[PDB]
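Participant: Input: one structure, supplied below.
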Amino acid sequence: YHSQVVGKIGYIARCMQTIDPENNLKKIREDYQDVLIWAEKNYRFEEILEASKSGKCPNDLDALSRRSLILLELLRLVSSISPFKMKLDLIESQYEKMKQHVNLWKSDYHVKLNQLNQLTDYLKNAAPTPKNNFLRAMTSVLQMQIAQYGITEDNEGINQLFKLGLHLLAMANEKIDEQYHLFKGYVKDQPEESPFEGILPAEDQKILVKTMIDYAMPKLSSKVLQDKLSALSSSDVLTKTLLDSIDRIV
Amino acid sequence: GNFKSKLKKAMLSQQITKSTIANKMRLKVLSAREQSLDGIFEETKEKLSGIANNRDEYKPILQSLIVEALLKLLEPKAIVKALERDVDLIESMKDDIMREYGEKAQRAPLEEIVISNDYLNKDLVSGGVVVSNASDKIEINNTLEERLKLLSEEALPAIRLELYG
Amino acid sequence: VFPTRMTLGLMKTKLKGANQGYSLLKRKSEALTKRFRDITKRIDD
Amino acid sequence: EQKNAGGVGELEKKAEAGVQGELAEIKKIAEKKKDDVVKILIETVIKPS
Amino acid sequence: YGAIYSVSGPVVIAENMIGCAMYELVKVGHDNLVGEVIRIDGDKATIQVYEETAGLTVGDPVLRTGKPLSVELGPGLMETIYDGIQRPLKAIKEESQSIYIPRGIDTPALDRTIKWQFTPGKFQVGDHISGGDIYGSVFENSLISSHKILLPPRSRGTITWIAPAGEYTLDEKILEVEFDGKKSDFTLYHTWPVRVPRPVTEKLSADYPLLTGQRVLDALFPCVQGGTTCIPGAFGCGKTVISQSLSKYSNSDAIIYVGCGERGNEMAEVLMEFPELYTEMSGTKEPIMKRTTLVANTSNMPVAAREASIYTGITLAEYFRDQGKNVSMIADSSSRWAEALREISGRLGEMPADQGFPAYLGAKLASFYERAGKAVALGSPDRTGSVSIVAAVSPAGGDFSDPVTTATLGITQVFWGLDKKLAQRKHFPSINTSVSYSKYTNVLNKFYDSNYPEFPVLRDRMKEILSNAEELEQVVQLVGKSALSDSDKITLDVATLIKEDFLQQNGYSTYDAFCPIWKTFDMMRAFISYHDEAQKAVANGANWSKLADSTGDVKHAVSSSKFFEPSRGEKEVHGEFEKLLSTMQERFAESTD
Amino acid sequence: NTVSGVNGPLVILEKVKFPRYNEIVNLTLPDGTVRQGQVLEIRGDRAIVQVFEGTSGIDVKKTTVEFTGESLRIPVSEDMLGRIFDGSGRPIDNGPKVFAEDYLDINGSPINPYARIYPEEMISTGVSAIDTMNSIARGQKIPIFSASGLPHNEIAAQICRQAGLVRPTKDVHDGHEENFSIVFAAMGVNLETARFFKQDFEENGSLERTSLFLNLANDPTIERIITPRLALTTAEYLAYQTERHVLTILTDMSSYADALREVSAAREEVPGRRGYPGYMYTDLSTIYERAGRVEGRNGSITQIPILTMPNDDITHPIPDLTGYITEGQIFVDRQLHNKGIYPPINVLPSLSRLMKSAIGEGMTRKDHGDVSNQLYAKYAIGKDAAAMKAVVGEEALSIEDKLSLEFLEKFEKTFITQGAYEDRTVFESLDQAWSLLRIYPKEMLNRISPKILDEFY
């Protein structure tokens, strides 16, 4: 009873100190100052258990598990947006918006954090296929849009990128035509000129253009078609004009 | 119909917050009353522990506690387990404890009292003795801390009704 | 679903009522079976 | 819905401000007559019962 | 050590015992037979040994272990077959050259001859640790960790030594905890008693949806992650396809299959069928075997593994649920555990109860169903876990009024019955509203209706038409088709196709084993739209035989759209079910005129 | 001395007869933990007691026993409501003390709580068929009948959700104008059903005025059977001390009856027929002995236990043994729950011999007893004609069977269908019963007087 509250109190202060080492979360750290005060000083576990048994600290296992689950959800949401960095006020507004909700294990933030964590966890063990590169670029643009727009607000690009990454994650190795058509439709449906510019490296966009150039490359035997198709394999960025020029040649 | 469920959810959240504050206030008051009763009972054990350090006035209370612990056993041979500083007081009063125990006995007089060499704990038990049988299978807590803790369950409602009533 | 102690008392009266209803339906079916051909001969002539 | 984003932090302000004066008189009243019940409990604990 | 005074049957008496207990397990004889002290009589303690007594001499030494029978919790649980007594069945195939150990098999519960990949978790040196916190992880899943290294319960301290990333053995220690001095060395394997429940911070209500892989089961009354389900039926009700569909088509991170009274052929077929099936979530080679744990028993196996199979499976399911993953427990069956408890009560010489079963079946059955469920994971991280217990039952007395079926069905919250009339038609399971009930369908319909559901009206209308189909079939069978109207004949015609297509869930191919919510909602919406269109065409002027015979292959194509895997349309909704609404709407206009 | 043996859950220890009957004892183990137990029976230098926590962990020859010297008694006070407690003592929201100002026994030996008059104050639970057909009042003992296979936990969650809102509907009827308290005792219930039952009382707004007693299914049967005596002693102590109305809900009786069958397996007594012991009527009479009106002519303690039929009938020892101590019961039908109804309580197998004494003046009417008999006669005629209509058909049925068949379908989907948060009044239930009973002619109604039937026609 008291050991779980002491471990949750020490894990709350250790997670709060490991969340930000600059001390920028004064709003979220203001409510947890009673747990960080015992962690910022030389206090043994017997003094924390004796203080919790004497009514000098929090003794609610359900409230400490709910606040530790909310702080673990905020730390998992801030850690899942790597290698990007969100705003300081956006983390306090997202923590204040998540603290104002009664449910914290079946909400849209936990399903979106688990959905982004499934593609981010699957991105480190994917095989050599184009679905891992397109899902890596869409997970990078979805990570930049999730870091820019947050997890509490709604966005059509985050839902379309999460639905495209979730549908591409369930696909097998025999659906390269559906992943190439879904990547061509997702690249053609984007309003921006470059969805991978300023987020991924030039080799990742060159591999994505080389994937479509290699896929559309074994379909012509003419010198004029292969000569015009070979000129698009030297660009370091992917655009809709290259997909329209590649679709016009095929 | 789309608004009414959100209104009922907001009312349920407000009622849950008011019930949480209303439970936290009574939990704090119960923790305060239990801390006061535990403070008075903690001071009583410190007063009894301070009074138990005297080998002059503690001899009749130790002999009366040994006779009272021997009166609830009814065995022919009794083994008394006490501290290192209490074995000499029972050794200097075993004949008076056997004569006083035999003078008010209901079954028979005591044959002999065997002082065991095993001592009791000194971390949470200051003074007193532990009455045991010949086989060492039944023990009666005849200490001051166990007697005050056993009497605190019946003295807590009278002090709580007079102090918080 | 069903009872486990003293349940034959309803099945005995249900079987007796089913037997009496089957006997009455057999008597009415016999009377209608006689009257059907008894009218069918005179209708045939 | 706006009453649930500020009421979750007011549970400690309302619970501390609700019972703040009784905790001092409850501890003062127990420490005032503690020797009178401690002497009766010490006198009753020293007798065989 | 004690001396064996008498050995009669599966119970042995040993005298000179001063360390015996009521639930502690000990080893009797020189062969190390699996047994436990059930009772004591004076100075001697009666020990009931589930192993075979053929070959045990009287007068051998008996040494008590000093604790109850439990299992090992660590890396190596998945991809290995064991028994309910925490014994390695894979070592018996190499050493003894047999599937099950007949007798004299003294092997370790945890594998200590293979190395695993140990990686550090979210903890470091100097940080506080507690019981249930994620201290490490092992790559044993498709795309995520399966065997998470956690601390033992009722312990705390600080991590003094943290092992780096690499391969290590189970016997080697790579963890050191300091709490009030040198506490003890930490390793990969850990001990936990099976007679005590796993600790947790707090329990929560079950509110997550779970896919059972059945169109009639999920469409009629779907279960949640953390609920209890009972499945009665004589000679089973399709536990092979329901057990394989719950592991393959289930959305849980871990799957635990426990057989307490199986023959061994169904466990070997389901175990060998798991490596051929591929995971639909981007898995790897042997995806179903890596995330599945199998506990195999026999019909003539030991009673300690059969009775302790649900305790070891519930302890492993609670240990896997304590890390934050969703676990599904498929037990088959509780009738063999109740008969094993009645055989131990009759052999031990205890007082019996009504219906020939012991009195501890109610408390043990309520404790077995109460030991599983959804709650908060114990530890500093506060993760979310769930344990779905699905245990089938069978009639031991030959009727549905026995204490085994009524005791397990009364304590359970979800029910899935089996009709003998619907089971005789080659349809398993067959229950709409007479043997099936669920209280979490209201909260479970909020998420499936939140995505794109139509099941909220079609489930009540299909349950009402399925419940009225038996009442119409009773009067149609007793009196005839002369005292009924055309609406009851159209409702019985829609209930015949809905019962034929919804009740049949055995599957003749790989595409007939998975059942999504969109396909069942589209088929139930097409059947409800055809039933409403038949009533509207009958109200506007038409016949019942002209409506059903006029429909024909329009309903036959909807009934025949279950033999193909969903790979067309958007994600799971093929165009054949979408064009069936326009074809039925076009046929409904021509059926009126 | 030491533990002589162990047979099943109970252990047989050889000690002295210095301890009294039902005195608390402490078993000293060598593992470093002490356990508490209750003396179930005394013998000639022998004792049979069960451990309160756990069943394994004691020694054989190295065990130690000690007598506490005090009998089993729970401290009852006026601050027990609102907080969360356990039956065996698992503290999750409790502190070191329970706030008990007086010591009372868990059997009601010196108290003797029982009413010496008929109940006048009418109490309603928010059911038109239960309040109109039964006519329950304060101090009555009427248990709820359940079945195996149907949603008994949903009906108990609906009856527990209805507890708390009956005070505002009963205050308008002039049948209850005092304080209302709820006593919740759980034994052998699931954590999800107890969380939903506590969530229903928390959503209704009765968490501060209700007390929660939690008992697990993996614990001993002595703690689960001992928790309803402590809950009934706390409800009788709070209701008797302040003259308030306390409603006690005991769920489930099947867990106490199943736990009572495990006990007495190592004593001199033995079980009887069907696995249950022959002295279970005294065990249920001990829990039902503390039910009724309190002494003082102000306030009363009502008892509404929830029992589930394991065989779906009244011939079992649990519903048959518990139904004999009471004066009727309410039968819940699974056929009405299968077609869709909340609550699915039937009126055929339901009768109360205290409907005339419960109905008085100023809080009820006189035609409710004749309207309940007329509705029970019409429901029995429609249910009797419904079974005969399937075999023969609609060719041999008269207009009287069709009137009862239409009245059973009209009253089946109207009176049995109700909400889980709204409480219907007795006047609205009698007015709704008069509309369902107004389908036949005035000459075809003979279950009421002509003077009262002519005025309320």
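Numbering of chain E is taken from Swiss-Prot, so the residues present carry the numbers 25-283, 738-1071, in order.
Placed from the backbone N, Cα and C atoms, the Cβ positions cover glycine too.
Swiss-Prot lists E:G257, E:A258, E:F259, E:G260, E:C261, E:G262, E:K263, E:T264 with the feature ATP binding site. Swiss-Prot gives this note for the published mutagenesis E:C738 to S: Reduces splicing reaction speed. Inhibits splicing; when associated with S-284; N-362 and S-737 in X10SSS VDE.
Can you tell me where each of these features sits in the structure?
Facilitator: Non-local contacts of E:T264 (ATP binding site) by the CB criterion (under 8 A, 6+ apart in sequence, same chain) comprise E:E744, E:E747, E:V748.
A sphere of 10 angstroms centred on the C-beta of E:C738 (mutagenesis position) encloses 27 other C-beta atoms. Reduced to three states, the DSSP call for E:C738 (mutagenesis position) is coil.
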Participant: Using DSSP, would you call E:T264 (ATP binding site) helix, strand or coil?
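Facilitator: Looking at the DSSP assignment, E:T264 (ATP binding site) belongs to a helix.
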Participant: Could you work out which of the binding-site residues (E:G257, E:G260, E:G262) has its C-beta surrounded by the smallest number of other C-beta atoms within 10 A?
Facilitator: E:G260
Participant: For a quick check of understanding: among the binding-site residues E:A258, E:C261, which residue's Cβ has the most other Cβ atoms within 10 Å?
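Facilitator: Of the binding-site residues E:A258, E:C261, the most buried by Cβ count within 10 Å is E:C261.
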Participant: Using Cβ atoms only, which residues of the same chain lie under 8 Å from E:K263 (ATP binding site) while being at least 6 residues apart in sequence?
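Facilitator: Counting only residues 6 or more apart in sequence, the Cβ neighbours of E:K263 (ATP binding site) under 8 Å are E:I255, E:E744, E:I808, E:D810, E:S811, E:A870.
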Participant: Please report the Cα separation of E:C261 (ATP binding site) and E:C738 (mutagenesis position) in Å, rounded to an integer.
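Facilitator: Rounded to the nearest whole number, the Cα-Cα distance is 17 Å.
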Participant: Give the distance between the Cα atoms of E:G262 (ATP binding site) and E:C738 (mutagenesis position), rounded to the nearest whole Å.
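Facilitator: Rounded to the nearest whole number, the Cα-Cα distance is 17 Å.
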Participant: Please report how many Å separate the Cα atom of E:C738 (mutagenesis position) from that of E:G260 (ATP binding site), as a whole number.
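Facilitator: Between the alpha carbons of E:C738 (mutagenesis position) and E:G260 (ATP binding site) there are 15 Å.
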Participant: What is the set of residues, excluding E:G257, E:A258, E:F259, E:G260, E:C261, E:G262, E:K263, E:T264, whose C-beta falls within 8 angstroms of the centroid of the C-beta atoms at the ATP site?
Facilitator: E:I255, E:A870, E:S872, E:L896, E:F906
Participant: For E:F259 (ATP binding site), what residues in its own chain, 6 or more apart in sequence, show a Cβ-Cβ distance under 8 Å?
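Facilitator: Listed in sequence order: E:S872.
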